[PDB]
Amino acid sequence: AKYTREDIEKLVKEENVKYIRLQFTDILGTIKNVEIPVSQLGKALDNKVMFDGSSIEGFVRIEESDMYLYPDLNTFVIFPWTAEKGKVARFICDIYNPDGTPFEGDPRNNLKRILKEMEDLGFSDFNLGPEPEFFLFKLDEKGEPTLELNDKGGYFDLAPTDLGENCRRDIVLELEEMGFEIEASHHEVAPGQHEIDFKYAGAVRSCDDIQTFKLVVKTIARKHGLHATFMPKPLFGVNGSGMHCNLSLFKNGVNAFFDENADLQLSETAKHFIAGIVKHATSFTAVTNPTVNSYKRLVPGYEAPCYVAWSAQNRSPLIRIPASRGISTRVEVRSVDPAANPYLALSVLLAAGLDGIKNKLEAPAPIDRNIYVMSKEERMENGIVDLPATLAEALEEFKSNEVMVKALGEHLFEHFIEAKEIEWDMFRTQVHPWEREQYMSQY
Amino acid sequence: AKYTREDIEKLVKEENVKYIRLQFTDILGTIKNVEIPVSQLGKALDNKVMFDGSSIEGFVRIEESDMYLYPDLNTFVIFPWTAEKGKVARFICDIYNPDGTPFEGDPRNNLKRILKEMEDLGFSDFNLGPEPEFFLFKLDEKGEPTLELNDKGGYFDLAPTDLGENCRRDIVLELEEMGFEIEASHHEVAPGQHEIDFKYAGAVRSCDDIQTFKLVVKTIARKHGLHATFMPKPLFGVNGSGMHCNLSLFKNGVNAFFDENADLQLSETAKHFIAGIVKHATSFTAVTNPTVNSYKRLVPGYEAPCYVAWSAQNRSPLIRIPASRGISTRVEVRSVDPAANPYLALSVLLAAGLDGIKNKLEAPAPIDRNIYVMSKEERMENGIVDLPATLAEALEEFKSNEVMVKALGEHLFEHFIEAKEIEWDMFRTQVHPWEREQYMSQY
Amino acid sequence: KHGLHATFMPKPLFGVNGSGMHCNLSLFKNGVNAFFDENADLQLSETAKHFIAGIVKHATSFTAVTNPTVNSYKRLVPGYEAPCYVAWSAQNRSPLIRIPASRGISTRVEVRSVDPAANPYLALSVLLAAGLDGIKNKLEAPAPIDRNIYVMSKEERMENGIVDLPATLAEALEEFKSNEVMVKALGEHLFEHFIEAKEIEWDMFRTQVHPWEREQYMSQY
Ligand SMILES: [Mg+2]
Ligand SMILES: [Mg+2]
Ligand SMILES: [Mg+2]
Ligand SMILES: [Mg+2]
Ligand SMILES: [Mg+2]
């Protein structure tokens, strides 16, 4: 435990906290919350604070149902930018049913369940090193989003010189004050695109920071007159944004993926992991790329995964394996994007991985040769399947996979499919300007 | 023969024709042409006029290849609106290879081939009574299309009162002077939507008029400061435009679909026809609804076919059977839209129909009960398949059907698939404003 | 002060959720929640049952007070989690009366028809009146209607103990004028002026010609 209930009570008093937000996540990955005055902390730490848990299902909810809110004192943070008049602190919580049992529809819960499957397999911890990317746009007069990019930097360039702005720097500084240990940041390929990578951390913790990260990024960015977005592909023709996930399984406190003696220094356990993700990849894409626009990023020519395959060095493998070895040995899934629900994304990935480990699934041969120059036919002969091209396709596949479906839970699954299904329908029944610019006069 | 070569030469001289357009259609249904001075008529009637036939493949062409142009004197027409300075006449032609043989890539040819399959089956003629719908929009200052509709009329209302405009009336009048025998016209369901129905006519002739019709509509409409469009679904939320096709097979000069003694007065031949279209419907949709936007019209709630089924009276059956019987006995396919290539659409329909007749395919039971209130599950139990939801799906199905594929010709098929395939890719890799209005801020 | 404008208007925007001011009620006898009952169906004492009966009886009658404005009824429309029919449940799309999960001294009856435009004191007067009317007369509470009312035909909906709330301010006012206890719940002087205020108010709204009317009739006719 990082914070005992006394440590908190003393922290709220000393730091003069005046506002406490009890945040959590819904099925769509959206960051939700229920704010209480500092004079409510007591009932909060007592887990007696209630709320309409049907809000977890998002815009699919049908009837309100009372649910409890159990704060996790380890996630206690104090937002530094808020000050004077009143300091604001948060508390990521766990949703609990009125009777006292965990709500099966809560994503953060689903992750723990899958993580419990991992421990029952002999594994200690499951780390995650995310690489969330995002774009920053300018705000107009009314303070609305615009297609105007904040800068014109390239991949790894000295983005926004150290002026009074440099939103990317400022975010990293704010995160550091909040206790966020960041690895490094840099300007991304496309103009106005940025990236900040964290140090590895346990599953639930890493996902907790991904949620808090987006919040901080969007917040600080709005203070700088900018608008931050984790939309997979905002602008056509330019690079999209992904949130690559470096995973590593630990056993007895040792990277179970490292095998110095083995070729590429990758142990049998690690190779089976790969097989797992390779077998379920096309099936968990609906989760790791939950939006319609997510698939506008999954197109060739922008360094984003399009076919299921892995290597050490390639134009853009679905699964990449970093150079560093030893305790850093890890497998990187590059298909995931920042729009994905961090908790639901790990749940599915871990399940795909743990699947191969248990069933000793055999991993295919790496693909180091350029795969983007091969035809769909030539791709088959080599056993290279393609990822789903649309949310619709990703949904049919996801429903075909028994393990991936069980990786979310009957409740969560049911709602996820319902929401996305409606999402797609709206999109498909819609008539976009492109269709008019292309057919209005031609026909 | 309607016009002997002498009749033409005398008509061009007497009517002082100064400009002759040798029109034809490409694979995309687009109306193409090659205009010649009246002083070129000779070489024209001699079928010695050449052109780059690779233009028939549309934006897919790769290398130019000389091809001949054989005018059909029966299609000779004189556009009435053009006058004074110089009168203009047209001549729908047939594309012929340099050696003298018909080009397999010409749609109008494909239709004759399929029609030859019909005659070799004992049938005399194959009629077609189209019902093309279209919208008229206003032109701005620069004379560009706008989303502003010409009127606000409803279904069968007294559209645009008899003023100096009334574009719908004026088109019908112009067509009548050109020798177009129209059945009737009326204002359609959606505002600014119009419909004009012709009298039945042979396959090639009816398709010839559908091509000429669009030309006349778009032309006259532009004279009235309006902009005509046969785009399947211009505006979201409002009705789309279809081009229902009333078909009827003739044998020895008698409607082979009529059987007074038989129930519903429909002969065995007619019922087998239905079976044919019901079996290939999901497969020929890629042809009858060739554009991406075509599927934005194939959505429920706008009186447009969404499931394969037929009846005498329903909310919107794929196949409808008009009341009138006897020589008028006919089957109406309501899935087809005006964006479809008239020639390629008949080719496929006729093949689907002739398929059932030859193989004596058994027709399913009519569906008179409301089908739009049933679930996808409840739909299955009743054996009601759904039409393709996107151009992508329609293409995979079309390629699965051996008969439908052979209904177009190896050459035409190959090019059609290539073009549409590219069409879809552009559309899918595109990032529409809708996606941004929905994700930009949410993520 | 924030360059903004707060509004408690029941329904300021069409096709968007309206604002309601749900009222969680709870009666105490001798400093003890008279609505809680350890060993009882759904852990709800008789007094609580009777209170629910009293509200269900005068629900259609006190609507005029809890929804005093004309706009208050553009909120009372299906599809926006706002009460549209008289019924009490614990888990439903949008019941008029709801009984939250928690029990003990937290046992309460929630009335969701009330909106923020209502006069707090007057709203409580009729609500409490109706609730006491049920306890004093030990009115029998109807069966809790779970299921889903927002899909039942109107006939069917009526075949069961389910009536829809007043459609307009006028409809509500007439009903209110026929309910003796509801009338005696405000007071001769309050009731008088209230009815006057709303009738004069409603009349203004009924004689007005809205843009919607011209958009729909100016050309079609
Ligand atoms: Mg990157
Ligand atoms: Mg990376
Ligand atoms: Mg019509
Ligand atoms: Mg019709
Ligand atoms: Mg409430």
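Residue numbering in chain A adheres to Swiss-Prot, whereby the residues present occupy positions 2-444 in order.
Method on record in the header is X-ray crystallography, 2.9 Å.
Just so you know, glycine gets a Cβ as well, placed from its N, Cα and C.
Around A:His245 (Mg(2+) 1 binding site), a 10 Å sphere centred on its CB holds 21 further CB atoms from the protein chains shown. Summarising the annotation, Swiss-Prot assigns Mg(2+) 1 binding site to A:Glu132, A:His245, A:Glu333.
As annotated by Swiss-Prot, ATP binding site applies to A:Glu184, A:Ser249, A:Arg316, A:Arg321, with the evidence given as similarity to another entry. Spatially close to A:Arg321 (ATP binding site) yet at least six residues away along the chain are A:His245, A:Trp311, A:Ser312, A:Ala313, A:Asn315, A:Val332, A:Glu333, A:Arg335, judged by Cβ distances under 8 angstroms.
A:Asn240 (L-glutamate binding site): 21 other CB atoms within 10 A of its CB, across all protein chains. Taken from Swiss-Prot, the feature L-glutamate binding site covers A:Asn240, A:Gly241, A:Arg298, A:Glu304, A:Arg316, A:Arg335.
Annotated domain 'GS beta-grasp' per Swiss-Prot: A:16-101, in sequence order, evidence recorded as sequence analysis.
Of all Cβ atoms in the shown protein chains, 18 besides its own fall within 10 Å of the Cβ of A:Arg62 (mutagenesis position). Listed in Swiss-Prot as a mutagenesis experiment, A:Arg62 to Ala is described as follows: Highly resistant to inhibition by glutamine and AMP. Regulation by TnrA and GlnR is abolished. Only small differences (less than 2-fold) in its steady-state kinetic constants compared with the wild-type. Similar sensitivity to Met-Sox that compared to the wild-ytpe.
Under its mutagenesis annotations, Swiss-Prot gives A:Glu304 to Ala the following note: Highly resistant to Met-Sox inhibition. 8- and 2-fold increase of the affinity for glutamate and ATP, respectively. Strong decrease of the affinity for ammonium. The Cβ of A:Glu304 (mutagenesis position) lies under 8 Å from the Cβ of A:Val190, A:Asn240, A:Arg316, A:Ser317, each on the same chain and at least six residues away in sequence.
Under its natural variant annotations, Swiss-Prot gives A:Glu10 to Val the following note: In strain: PCI 219. Taking a C-beta cut-off of under 8 angstroms and a sequence separation of 6 or more, A:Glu10 (variant position) has the following same-chain neighbours: A:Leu42, A:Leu46. In the three-state DSSP assignment, the secondary structure recorded for A:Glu10 (variant position) is helix.
Under its natural variant entries, Swiss-Prot includes A:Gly43 to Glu with the note: In strain: PCI 219. Taken residue by residue with DSSP, A:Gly43 (variant position) is part of a helix.
Listed in Swiss-Prot is the natural variant A:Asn253 to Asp, annotated as follows: In strain: PCI 219. Around A:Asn253 (variant position), the C-beta neighbours below 8 angstroms that are at least 6 residues distant in the chain are A:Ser125.
Other than A:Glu132, A:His245, A:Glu333, the residues of this chain whose Cβ falls within 8 Å of the Cβ centroid of the Mg(2+) 1 site are, in sequence order, A:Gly130, A:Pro131, A:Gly243, A:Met244, A:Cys246, A:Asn247, A:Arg321, A:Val334, A:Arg335, A:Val337. Taking the Cα of A:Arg298 (L-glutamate binding site) as the reference point, the closest of the recorded positions A:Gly43, A:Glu132, A:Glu184 is A:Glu132.
Checked against ligand 1, the recorded positions A:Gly43, A:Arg62, A:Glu184, A:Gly241, A:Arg321 give no residue with a Cβ less than 6 Å away from one of its atoms.
Geometry remark: A:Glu132 (Mg(2+) 1 binding site) versus A:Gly43 (variant position), CA distance 37 Å.
Counting every protein chain shown, the Cβ of A:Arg298 (L-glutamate binding site) has 23 other Cβ atoms within 10 Å. In sequence order there is nothing to list: of A:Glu10, A:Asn253, A:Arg316, A:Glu333, none of the recorded positions comes within a CB distance under 8 A of chain B.
Not one of the recorded positions listed as A:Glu10, A:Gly241, A:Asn253, A:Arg298, A:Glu304 brings a Cβ under 6 Å of any atom of ligand 2. According to DSSP, the secondary structure content of the domain 'GS beta-grasp' (A:16-101) in residues is 19 helix, 36 strand, 31 coil.
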